[PDB]
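Before any comments, here is the structure.
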Amino acid sequence: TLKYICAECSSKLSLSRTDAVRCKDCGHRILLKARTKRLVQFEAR
Amino acid sequence: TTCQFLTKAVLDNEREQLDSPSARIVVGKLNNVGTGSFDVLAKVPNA
Amino acid sequence: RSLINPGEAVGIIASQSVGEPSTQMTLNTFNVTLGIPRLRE
Amino acid sequence: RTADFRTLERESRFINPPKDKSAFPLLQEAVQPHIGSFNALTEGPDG
Amino acid sequence: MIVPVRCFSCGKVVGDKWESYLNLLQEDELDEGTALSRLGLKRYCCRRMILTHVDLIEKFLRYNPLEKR
Amino acid sequence: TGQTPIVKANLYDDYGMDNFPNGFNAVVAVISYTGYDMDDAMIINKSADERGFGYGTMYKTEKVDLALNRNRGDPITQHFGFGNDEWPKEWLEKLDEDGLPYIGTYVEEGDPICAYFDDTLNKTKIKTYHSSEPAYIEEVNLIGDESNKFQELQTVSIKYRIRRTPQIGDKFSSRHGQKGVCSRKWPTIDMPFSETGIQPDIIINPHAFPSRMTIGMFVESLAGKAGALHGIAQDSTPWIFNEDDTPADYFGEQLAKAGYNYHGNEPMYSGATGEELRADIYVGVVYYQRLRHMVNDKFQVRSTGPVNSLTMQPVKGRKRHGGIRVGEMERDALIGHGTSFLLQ
Amino acid sequence: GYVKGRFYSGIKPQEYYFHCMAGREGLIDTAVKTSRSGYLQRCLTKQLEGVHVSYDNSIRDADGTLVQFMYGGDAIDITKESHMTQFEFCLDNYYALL
Amino acid sequence: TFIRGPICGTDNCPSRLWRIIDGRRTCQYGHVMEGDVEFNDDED
Amino acid sequence: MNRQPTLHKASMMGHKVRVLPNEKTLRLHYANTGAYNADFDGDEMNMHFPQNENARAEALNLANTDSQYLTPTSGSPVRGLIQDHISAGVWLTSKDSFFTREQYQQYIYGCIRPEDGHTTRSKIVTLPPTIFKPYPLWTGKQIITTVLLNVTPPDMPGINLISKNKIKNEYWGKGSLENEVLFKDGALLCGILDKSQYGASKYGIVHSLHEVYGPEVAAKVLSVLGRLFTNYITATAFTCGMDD
Amino acid sequence: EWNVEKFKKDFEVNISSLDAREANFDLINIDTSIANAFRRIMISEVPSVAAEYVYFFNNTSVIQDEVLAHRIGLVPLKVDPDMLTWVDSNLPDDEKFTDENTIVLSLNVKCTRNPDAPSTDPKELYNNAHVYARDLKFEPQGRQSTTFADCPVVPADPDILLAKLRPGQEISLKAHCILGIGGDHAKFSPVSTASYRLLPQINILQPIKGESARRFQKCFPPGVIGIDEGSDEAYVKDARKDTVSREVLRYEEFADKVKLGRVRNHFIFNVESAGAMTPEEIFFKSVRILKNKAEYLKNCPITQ
Amino acid sequence: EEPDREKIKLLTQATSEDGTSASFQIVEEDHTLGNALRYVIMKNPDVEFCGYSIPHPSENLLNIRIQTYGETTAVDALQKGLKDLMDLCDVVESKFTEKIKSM
Amino acid sequence: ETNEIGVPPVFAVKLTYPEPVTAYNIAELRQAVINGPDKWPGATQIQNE
Amino acid sequence: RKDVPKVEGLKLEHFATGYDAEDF
Ligand SMILES: [Zn+2]
Ligand SMILES: [Zn+2]
Ligand SMILES: [Zn+2]
């Protein structure tokens, strides 16, 4: 399920559009996106 | 002092002959030093 | 055979034998105006 | 010996941070004239 | 960051002997001249690596935003 | 993976620079062997750097501001995410549904970095990663606003992870002033191999010492192996050794009792021929510092491209196909060669 | 300032403070060396700019005006006059230089 | 990647553009648009 | 090619392009960097690939590197080997250099290749060794005898040169004569090779090949010498310890 | 003329100490360009299995992408070669990796908050905090199960830390073994270090009986010199025991009485191993790569 | 059926007409078999010249050059050396198999 | 060689020389168009009459 | 001036390749 992470309290918010940019547990206007499961490859040396 | 001379050179009516390398480059002419001081001419065998 | 080959840029080399090694002389005295401010006069 | 790397004191400091006193006190003394000059705007004799 | 896996010169595997190395120091109170030696490190290219290693991964793991507080 | 110096002071720990490591330990054979290491240049090992050897990275963040254009009474016009009346594919392979990219997705130049669909032109006009290096996205931060509590975001910050291995040209330095670029990633099989198998990691030039007088490196290399074998970490505070107490006599009782040669030398062999070398090779462990500025943002190439209007002449700019300038004293050296078709 | 100490055993703290004084006069020199000698090389090459050896070996400025009548009198190429007076050497190698 | 903009010559069709070498723009088939000017400016 | 401070005009020369795979930077020879005055601290040198045939002939005949051997300032040379090979060359020209048979062609063939086309005789020719009865050994002065035999034209005869050094005579023992570098008949019969021979030094052997054999032979010798000691440094190297 | 069947009468091998990780063996009377060529193969041209390709699914932890992608590749995976074949990577992924070239590995590690009571240890405070490299699981792809019933894929050094995790973080990736050689990347090195050294020879010149014999031990490693009395004044027991120290050439009393120098035809090959293969068989992967590096010249048309 | 005609590449512009002075350019080589073969060629008493060279170490190049005295072309002295580079590995294996099996 | 420079393949696929066609260069300029700007001994663009 | 202290109790720390610690 598509979500995020809160900066201060680590609450995995899930934002829809036309929402306030705050977090739901702490009114903290800074919020960092997390990762989903996606497939990426790499080399090695 | 570029336009200081350009004042006087138009006051001079200077028919500049473009023979200095700081003038043959301005018009892009072949420079007259080394491989450009002398012309090279082809002698065709037939009249 | 070791003459000058005419059409030689002896104007450039008269400067680049003067302006080139004058990048090596602004140091301290070993009375006389010395080095580059001598040569500027 | 001569001197030492502290390979158990660093691991005990990395894992367990100092709850009590800032280790390496000279480093806070280096930056201290900046802080100390800014503490003296609002604090000290006469305010 | 963590212990390197191979030595940067020879080619012997190094990373399995770092947390197995502090368990000859925090416990047996050995000197590094025996502690590195009892593991199996006997070339100084691969013996200035378990000795010297900073291991700053621990100061990173205190900064986790995937946890409450 | 940085290490700490074996050879250091004791006004090191009292500032505690183990909380900020800076540099690493290199097995250094002072030898002229390659011929690729002159004018201060030096020779990394291959299989050291393939095992990571100063494996550096870099970071940079970028403001994504729609409110920089937005006026005060300007309504909230354009919005991150896609829209309708469109379907350009493969943006879904770089970006997520909010028009902000997956973290850890390999971007380049030409690739979408965020999708902002306006409503005054009815089309997603994405912007693009404005550099030329293979980056990633480290973390994205969805930044709120101040004067309100409730409106949609018009400011994103996005963090990039440019990886930077030590390629050829990437400058080194020890702690003494012995800087010199990484000239050639020599394969480790053809580097000199010592008595035991101890192959050097950076070959440094002996014809870089006698005009430099950096003899604190001449002793740290024999002190470094003295700390590495015995398991101490010798003090190198200035003025501990008097003239009666030569450090090469101090660090020489250690290496005599160790088993290596008293003078710091080690008999290497030859990695290209197989025979032994004539001399005994000065081998140790020194502390090197991989510098900031590298050659991986210096070179460029231009064949053709953007003329100007006033001049019909090419354009400046390393991010813009920069044109090489043939200048004033470049004009007056082609004349001095006598050539006038390398000037025409 | 007289330092008795050698850089093999190392120098004392007084004389290390003096050897650091001669460094920063060798480094205020470089920061004043670079800006001098550039308005002289370009300063000559706007008069010695089309001066060349014509085919009659005279030194004519390209506007026809003449300065010298040979290249410095003897008119010898400076990149050629190396073994021009090495008279002992030319004798030693007559059968290969002829 | 192509824009809403002009039509040009080279007699392909009524065509569209996009820049490839940042100012000598071409058509679909890499034909050189004869004489662009490419306004820019350098910063400091 | 172009250094950005071009004071002498020999900072602006021309080069045959060899395109090297597996690389991302320019590659320069040490003969060049005594002329451009650009040490390897990573300097931005420009590069200019000319576009017609009136210019490609000029870059091969007027402003090439080999014609810019002497400075046009006072006639001193600006080409030459610089740091590695100079201190390396006083070991091969030293008297204790006793190569065996298999090495002797290998040091020769490592610096001389008819396949790439360095020679003139279209076949590498060897000399007799300097020891016959116990065990046949060659000599390093006889290697310099061979690499003057094989990149110089056969129509002209050998070289003859008297030259000094910077090594004073007493460093080799009881007053021996290794200061007087004496070339006779194209052979290194006495003397060790130094900066005064093959650096940017005047009236040396590389400057006595510039004048006898013309410009494009001495400037081909340094490409052989620059391959000669490099294959010699790699087989036997030169350190600098603490005990020095 | 030099017969090669005289070479057999002047080529001996003294295997000293043969273990399943190192072997210390001798090569009597062979050349420094033939014995180099054996050593020239055993670092590089011997085939050894590792991983170039690290397919991340999920990783949010502190050790980033390309770094843990790097340190998986440095793990010596105990995979015998000649049970894989060579990749042919001139064609894309659809048939580039088969069930016959690639061995496929997966990592699934999740760290949680473990409640425990007391400075507190990280192994008891969290469940699966330290990503050990014994967590690499062989996925049997294709038909890699009817013949891996006695050779399952285990990593050769299992206790390698790969990452340290905190609660919330996980690592989900997919790894692919590739069969490689140590010219391309270092990680396909089949060895710790396969170097040799050469047998020194210590020649006494003047007899050093008595006090000059007893102080003569401390210049050398101990089990080398044997002194008894005036009779049995000194000899050399085994110079193979003696590394080249040259301590005796610091002393002025002994700097003219002795000669140090190698025996030029006794190669002490001491080949260790990283863990993938035994040293006494990767040397057979250099006596038969040389023999099959000549046949690629010999049975090959001399072009033009 | 496939010949790989790019390994033993014989340059011709430095080659004698009689074949007693041949010129190679071997790719997929370096100092590995460059000096292992140069030792074995120089044991053939007919060979007058044999060095191996590398023009530039970056790519795979090994210019070697056999020259002989008489009655044998340089390619016919190559293929004695590569016959006597194989028979060495016959000796080394059955004197190293005979010692592993002997403890 | 001392009269030379070493050039990377990054430079070697950008800088072009307008080589006219004849009967002696046609053995090479045909292989120049086959390669294109992918393999190094090649060509970037051509020019009709 | 008290000397730089000669650290006590140091041993032989390199041996023959295949002869570890039989030397006493
Ligand atoms: Zn919150
Ligand atoms: Zn190691
Ligand atoms: Zn058309």
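Per Swiss-Prot, chain H residues shown: 3-46, in order.
Just so it is clear, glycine is given a Cβ too, placed from its N, Cα and C backbone atoms.
Swiss-Prot lists H:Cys10, H:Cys15, H:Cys29, H:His33 with the feature Zn(2+) binding site. Long-range Cβ contacts of H:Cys29 (mutagenesis position) within its own chain (separation 6+, distance under 8 Å): H:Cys10, H:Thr12, H:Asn14, H:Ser17, H:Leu19, H:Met35.
Record note (Swiss-Prot), mutagenesis H:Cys29 to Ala: Impaired binding to Pol I. The unchanged residue is displayed. Look at H:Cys29 (mutagenesis position): DSSP puts it in coil.
Here Swiss-Prot describes H:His33 to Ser as a published mutagenesis experiment; the accompanying note says: Impaired binding to Pol I. Counting only same-chain residues six or more apart in sequence, the Cβ atoms lying under 8 angstroms from the Cβ of H:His33 (mutagenesis position) belong to H:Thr12, H:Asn14.
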Cβ-based isolation winner (fewest other Cβ atoms within 10 Å) among the binding-site residues H:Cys10, H:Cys15: H:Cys15
Residues flanking the Zn(2+) site, with Cβ no more than 8 Å from the Cβ centroid of H:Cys10, H:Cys15, H:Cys29, H:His33 and excluding those residues themselves: H:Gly11, H:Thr12, H:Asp13, H:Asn14, H:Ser17, H:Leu19, H:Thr28, H:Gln30, H:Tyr31, H:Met35
